[PDB]
Amino acid sequence: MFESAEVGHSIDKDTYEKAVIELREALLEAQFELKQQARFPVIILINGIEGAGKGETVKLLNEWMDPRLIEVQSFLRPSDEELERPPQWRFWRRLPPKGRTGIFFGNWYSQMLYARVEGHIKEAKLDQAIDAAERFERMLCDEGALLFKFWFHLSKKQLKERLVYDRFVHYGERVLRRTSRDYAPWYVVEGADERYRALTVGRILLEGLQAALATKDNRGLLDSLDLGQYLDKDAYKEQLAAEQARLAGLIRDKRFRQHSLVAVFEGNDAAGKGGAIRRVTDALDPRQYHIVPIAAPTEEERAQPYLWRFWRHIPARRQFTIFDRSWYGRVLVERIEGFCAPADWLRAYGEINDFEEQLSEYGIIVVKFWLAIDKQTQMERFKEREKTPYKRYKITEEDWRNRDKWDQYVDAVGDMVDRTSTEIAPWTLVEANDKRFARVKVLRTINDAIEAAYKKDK
Amino acid sequence: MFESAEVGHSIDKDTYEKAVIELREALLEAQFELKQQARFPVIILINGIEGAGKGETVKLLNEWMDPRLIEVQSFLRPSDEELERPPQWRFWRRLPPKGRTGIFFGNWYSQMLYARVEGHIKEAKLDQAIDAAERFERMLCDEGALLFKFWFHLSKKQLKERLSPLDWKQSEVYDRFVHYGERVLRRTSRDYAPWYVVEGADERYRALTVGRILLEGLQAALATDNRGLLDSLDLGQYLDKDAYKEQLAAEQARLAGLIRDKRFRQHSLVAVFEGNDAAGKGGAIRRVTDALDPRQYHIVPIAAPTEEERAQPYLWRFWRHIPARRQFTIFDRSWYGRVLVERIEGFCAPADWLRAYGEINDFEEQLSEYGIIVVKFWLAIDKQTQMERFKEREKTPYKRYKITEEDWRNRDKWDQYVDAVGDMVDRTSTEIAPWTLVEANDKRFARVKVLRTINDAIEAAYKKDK
């Protein structure tokens, strides 16, 4: 593969200097149209051989283009904040917003390449990292990103003449082969000649940029639930107390330091999600948990890919994050109301699975709740809530809108559990016509999941 | 001062339980209306004696109220990100947005009291911390925050009968804590943000008392010639093409070397750029960046605030961009917008910009004190040169230049910027952070002066360091 860019690629001064006058003006214009459209981000990965012009070329691009609209990152030295969270988290944090450009040195490729070359991970684990990168980039691109990957190359003999290489290019070749895609190709740019390497990257950027700017029943599950299940006065008191003490104990366990906890709550309107969350929080000191109620995305969230808004709330080791509503919004209300396109929610299922697998692989304990009531129970709770003198309990116009689409929600939850209840992250369906049963089942599920993790730790 | 809350306040079980039923419903309703209005934040500070029911009480509030709408923080285990930035940054980072509540343990008071009681800081530095708190709280409340401060108390005798870094078993610990607590509380209890001293010996009294204070406070809140500095510039100054290229080259090398110097590890750099439209800020900024690798700097072009910035007090948007140690942040437009464009267009009230000068100075002092090098440029051009530049922009086919609908209007507001730049310079050109007026009619002169100033400021800083 690499021998194409070992053929001595070169550009003379006169040709290059004329090229550059027009290239830099054309980039500034495109960069400005990128800002004005505010429609998609540009991500440039900078990898390859040390001394093949990586840093020099990025410097030159910030002289040709406007650095006020470009952020350059390296991920050499992670902070404790970054290290105490899943490895993908640090990249999400620095993704450039729509209309801006982010240049990443020291990205996910450098990490996986030097880890294999330095021998800290096996062949199998590199293949996993290659396939994770492809799914990550496909999502970023599916979300609208314009993604450029540049590999700056010297040959073994070219490198030596500039006053680990072998296995580095051996493994590099495998990665590049398996992550060069029509939607996000690798551009191998020979770095021997500094005019060629800079003009070639400039031109590929301009081309790709100009081009991007010129563009425009499933009821089985829920029907099978025994919603008649309940706990009586004594069962509730005792079991609530036992499982609350059990939760406080598990989190207080030293082994919780190697883990964290994410609990997702979804369910029908008036199913009792808030009260179920409160019986969990009742077990703990509030410095032990972070509740995120998920609403319509804010401006800054809308400027980023879908999952950015959730990754930003992922807990550090020893923390507990509760999502009241979650990333499943996309396969629920967004699907039903048309806040995203069908192709968007269809790909979400696998993107969500990929997300939860990232979390799980790092040691985050993921539990997911769908609190299910029948339609008649919803109507009764809606009635009860209306006749209280509490403004918080008012049934809104949106509440009635959602209830009207009851059957669309049944089908959507069916599809969701079919496509995202995984071995790594199962869906727990909570029978919730009786709040007492629902509240204890939530606590017991969290606790079993934590115990399960401590056992798996060996 | 604490003797009021040493008399032994109690509430009986039955009176308590009755009151709580009502109180929790009224709290929940107040919390919901707060979310609905989305107009201001609620901040609750939790402080006082070990064993006085601080944590117990905050837990109970999260049973009474909806915890989904409350963030509970503590600040005495800073991360790398927090430790490499000025001490105040970490609090700004966790402020709750409008319509939410944040409850702070280990806040700025715990920090200053612990530091003094342990002998880490001297009397003068405690007094400074006290005043910084008063000023910080004032600004937050001026911006709209509802700020509660609770001091949970026990007497020495009550403590005696009853994880903090202080050893409360030592008699001296309590005595000194309460001695300094008195001085802190007297100085920082204000009509717009009182301290509430709550006796903590009785669980029922302490929880109910705090909850009642919160309800009351929340219900109430839910119901509601400086032109001679510019006229005296000599805008006739310039640099010849040859003098420019040598000097530009010399100053770029000097900057690269100063940034690479080991002494920069103790520091960071902030460069602020303001000036007339078409004054050439972009160009000056790029001749600085041309000197360095892009991994060495971060440029922030300041525009209209985003949604998440609008939900927070004014300086929050700027604090979020302050550099860690060894970093260099360039602000293309800055927090000075408040006393420039906002003042002029009326995007904020006269009270808001008048208080901004002191606020800005306090901000810049916080940065200086941590070792951040702050450089501030006003690029000055005349009306005649502006117009030449407005024509040259549009003369060119390139549509990034086209002079927009608005900055033909701003040009008819020229003497309003003169008056405003004058006031700004008078009120915020301090010993700690002076303003540099750049005579900018000649781009070449302007560019070299910007670079030279940055370089003079870094060298100066090194000369001040040990």
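For chain A, we keep the numbers from Swiss-Prot: what you see runs 1-163, 186-238, 255-496, in order.
Header says: X-ray crystallography, 2.0 Å.
Positions of Cβ are set from backbone N, Cα and C atoms, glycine also.
Feature list (source: Swiss-Prot):
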MUTAGEN   A:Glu304 to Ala  Strong decrease in activity
MUTAGEN   A:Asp307 to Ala  Almost loss of activity
MUTAGEN   A:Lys311 to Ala  Almost loss of activity
MUTAGEN   A:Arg316 to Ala  Almost no change in activity
MUTAGEN   A:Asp320 to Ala  Almost no change in activity
MUTAGEN   A:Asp323 to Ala  Almost no change in activity
MUTAGEN   A:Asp362 to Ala  Loss of activity
MUTAGEN   A:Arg363 to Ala  Loss of activity
MUTAGEN   A:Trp408 to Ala  Almost loss of activity
MUTAGEN   A:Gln416 to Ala  Strong decrease in activity
MUTAGEN   A:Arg419 to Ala  Loss of activity
MUTAGEN   A:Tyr447 to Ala  Strong decrease in activity
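Among the mutagenesis positions listed here, namely A:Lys311, A:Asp320, A:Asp323, A:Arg419, A:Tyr447, A:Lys311 has its C-alpha nearest to that of A:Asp362 (mutagenesis position). Spatially close to A:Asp307 (mutagenesis position) yet at least six residues away along the chain are A:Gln416, A:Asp437, A:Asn440, A:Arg441, judged by Cβ distances under 8 angstroms. Counting only the Cα atoms, the space from A:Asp320 (mutagenesis position) to A:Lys311 (mutagenesis position) is about 14 angstrom. A:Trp408 (mutagenesis position) has its Cα within 10 Å of the Cα of these mutagenesis positions: A:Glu304, A:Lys311, taken from A:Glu304, A:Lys311, A:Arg316, A:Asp323, A:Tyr447.
Sequence-distant neighbours of A:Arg419 (mutagenesis position) (same chain, 6+ apart, CB under 8 A from its CB) are A:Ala308, A:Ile411. There are 17 other CB atoms within 10 A of the CB of A:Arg363 (mutagenesis position), with all protein chains counted. Across the unmodelled segment of 16 residues, the C-alpha atoms of A:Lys238 and A:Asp255 are separated by 33 Å. Between A:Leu163 and A:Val186, the deposited coordinates omit 22 residues, leaving a Cα-to-Cα distance of 17 Å across the break.
Contacting chain B by the Cβ rule (under 8 Å between Cβ atoms), the mutagenesis positions A:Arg316, A:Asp320, A:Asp323, A:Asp362, A:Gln416 reduce to A:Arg316, A:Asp320, A:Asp323, A:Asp362. On the backbone, the CA of A:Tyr447 (mutagenesis position) and the CA of A:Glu304 (mutagenesis position) stand 12 Å apart.
Cβ neighbour count for A:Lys311 (mutagenesis position): 23 (other Cβ atoms within 10 Å of its Cβ, all protein chains included). Cβ neighbour density within 10 Å is lowest for A:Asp323 among the mutagenesis positions A:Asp323, A:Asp362. Taking A:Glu304, A:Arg316, A:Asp323 as the mutagenesis positions under consideration, the smallest Cα distance to A:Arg363 (mutagenesis position) is found for A:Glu304.
Sorted by the number of other CB atoms within 10 A, the mutagenesis positions A:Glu304, A:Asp320 start with A:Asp320, the lowest. Annotation: A:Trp408 carries the greatest number of neighbouring Cβ atoms among the mutagenesis positions A:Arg316, A:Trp408, A:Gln416, A:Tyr447 [cut-off 10 Å, Cβ to Cβ]. Within 10 Å of A:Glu304 (mutagenesis position), judged by CA to CA distance, lie the following mutagenesis positions from the set A:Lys311, A:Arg316, A:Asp323: A:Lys311. When the alpha carbons of A:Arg316 (mutagenesis position) and A:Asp323 (mutagenesis position) are compared, the span between them is 12 angstrom.
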